[PDB]
Amino acid sequence: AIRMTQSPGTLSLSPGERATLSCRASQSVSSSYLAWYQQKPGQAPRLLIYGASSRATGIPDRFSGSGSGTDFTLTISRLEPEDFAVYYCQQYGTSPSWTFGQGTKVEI
Amino acid sequence: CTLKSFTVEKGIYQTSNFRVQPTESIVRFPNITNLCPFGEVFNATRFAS
Ligand SMILES: *[C@@H]1O[C@H](CO)[C@@H](O)[C@H](O)[C@H]1NC(C)=O
């Protein structure tokens, strides 16, 4: 069972800075099947990135996805008051075997 | 009808063909348990040159 971990455990930054979140896979995960979700408290997860580099509908362009192999990256160029919430990375596929990260919190 | 006449003379006439029609339909496909990964082709972020 692939294990998805996230770094850092909690990221502290001020608005307008650059945020970088890393997702690590215990094995080699296809870059076509990595997703990034943003969850504000009291809400359902919001899909930000799919295919590890594609933004969902309505997602601001300040979010970007990249990486391959075992290392994947979610980069926020300019933090905003709305960009401070939990972030999950998910490994999925065309088979019924998915995994999630443990969550990275971006705070003021 | 085959002779196109209302009067038929003595003899033996080939009028039609006989065929045993099929009873039911049989489908035999391989035992495959995977979905084709067409998502990474039609939904890739960047197509090649
Ligand atoms: C097809 O494969 C599955 C396992 O993947 C098996 O349970 C099933 O019995 C197989 N069916 C046939 C007709 O071989």
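Residue numbering in chain B adheres to Swiss-Prot, whereby the residues present occupy positions 301-349 in order.
For all residues, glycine too, the Cβ spot is worked out from N, Cα and C.
Quick look at what Swiss-Prot lists:
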- B:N331 to Q: Reduced viral infectivity (MUTAGEN)
- B:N343 to Q: Reduced viral infectivity (MUTAGEN)
- B:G339 to D: In strain: Omicron/BA.1, Omicron/BA.2, Omicron/BA.2.12.1, Omicron/BA.4, Omicron/BA.5, Omicron/BQ.1.1 (VARIANT)
- B:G339 to H: In strain: Omicron/BA.2.75, Omicron/XBB.1.5, Omicron/EG.5.1 (VARIANT)
- B:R346 to T: In strain: Omicron/BQ.1.1, Omicron/XBB.1.5, Omicron/EG.5.1 (VARIANT)
- B:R346 to K: In strain: Mu/B.1.621 (VARIANT)
Local Cβ density at B:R346 (variant position) - other Cβ atoms counted within 10 Å: 8
Alpha-carbon distance [B:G339 (variant position); B:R346 (variant position)] in Å: 13
Site with most surrounding Cβ atoms, counting all protein chains shown within 10 Å, from the mutagenesis positions B:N331, B:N343: B:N343
Filtered recorded positions, from B:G339, B:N343, B:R346, whose Cβ is under 6 Å from an atom of ligand 1: none
For B:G339 (variant position), the number of other Cβ atoms found within 10 Å of its own Cβ: 15
